[PDB]
Amino acid sequence: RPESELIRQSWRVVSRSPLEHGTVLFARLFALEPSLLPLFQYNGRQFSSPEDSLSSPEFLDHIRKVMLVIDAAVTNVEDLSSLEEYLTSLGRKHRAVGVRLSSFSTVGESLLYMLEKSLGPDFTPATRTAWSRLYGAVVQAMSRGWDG
Ligand code: HEM
Ligand SMILES: [Xe]
Ligand SMILES: [Xe]
Ligand SMILES: [Xe]
Ligand SMILES: [Xe]
Ligand SMILES: [Xe]
Ligand SMILES: [Xe]
Ligand SMILES: [Xe]
């Protein structure tokens, strides 16, 4: 597939510096949906402001975890059915921490933002479309974790 190749090529640029790129993704996310901030409760305390989250080692580790899951999705872009069961359980976990299924579309827009910013002129409409479809497949598998 040509879509598969657009994904693997663009991901190559981003995955050189995953924390730097993942920081962009979460900075964008909190700018779009500030009500996601209290869902990161480490030691039972809440971040007051989005900049607080950036000095938390646990929060930075969660950015690394995110980037690892995307990496696994890119690795298996040709056959995602093998990640399906892990992704369902990952959805169930996020339901438990208080994440609403609707928030995963803001996460989707934040990922596209971070790609657009990182790739500039190389972020073509074909590339955008490919990532959108892949993210779509990932969300579908995760959404099974929300009971339905
Ligand atoms: C709506 C945005 C999200 C919020 C508020 C959020 C919050 C959390 C919290 C509070 C935990 C448990 C504490 C921790 O491990 O840091 C967690 C676990 C995790 N999250 Fe996220 N998360 C979000 C989105 C994502 C996305 C999009 C991915 C991957 C694509 C992801 C991957 C993970 C992984 C891999 C774990 C560890 C799961 C386990 O094995 O227990 N999260 N999430
Ligand atoms: Xe952030
Ligand atoms: Xe931020
Ligand atoms: Xe971890
Ligand atoms: Xe990572
Ligand atoms: Xe990565
Ligand atoms: Xe993501
Ligand atoms: Xe993805």
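Shown for chain A, in order and in Swiss-Prot numbering: 3-150.
Placed from the backbone N, Cα and C atoms, the Cβ positions cover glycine too.
In the structure as shown, the Cβ atom of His64 (mutagenesis position) sits within 10 Å of 16 other Cβ atoms. Quoted from Swiss-Prot for the published mutagenesis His64 to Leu: Improved binding of dioxygen and carbon monoxide to the iron atom.
Residues or ranges marked as heme b binding site by Swiss-Prot: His64, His96.
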For the C-alpha pair, I'd like the distance in angstrom between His96 (heme b binding site) and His64 (mutagenesis position), rounded off.
12
